[PDB]
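**Q** The following block contains the structure, expressed as structure tokens.
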Amino acid sequence: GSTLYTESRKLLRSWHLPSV
């Protein structure tokens, strides 16, 4: 669910730290 999906995106996108 987006609600939780979006939150996860923030966390996930957090790791992606290195956009390299």
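The numbers used for chain A are those of Swiss-Prot, and the residues that appear cover 245-264, in sequence.
Placed from the backbone N, Cα and C atoms, the Cβ positions cover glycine too.
Got these off Swiss-Prot a minute ago, pasting:
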type	residues	note
MUTAGEN	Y249 to A	97% loss of guanine-7-methyl transferase activity and complete loss of guanylyltransferase activity in vitro
MUTAGEN	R253 to A	Nsp1 accumulates in the cytoplasm and is poorly palmitoylated
MUTAGEN	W259 to A	Nsp1 accumulates in the cytoplasm and is poorly palmitoylated
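What's the neighbourhood like for these features in this structure?
**A** Taking a C-beta cut-off of under 8 angstroms and a sequence separation of 6 or more, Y249 (mutagenesis position) has no same-chain neighbours. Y249 (mutagenesis position) falls within a helical segment according to DSSP.
Here the Cβ of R253 (mutagenesis position) has 12 other Cβ atoms within 10 Å, regardless of which shown protein chain they belong to.
Long-range Cβ neighbours of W259 (mutagenesis position) (same chain, at least 6 residues apart, Cβ-Cβ under 8 Å): none.
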**Q** Would you mind pulling the DSSP three-state label for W259 (mutagenesis position)?
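**A** The residue in question, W259 (mutagenesis position), is helix (DSSP, three-state).
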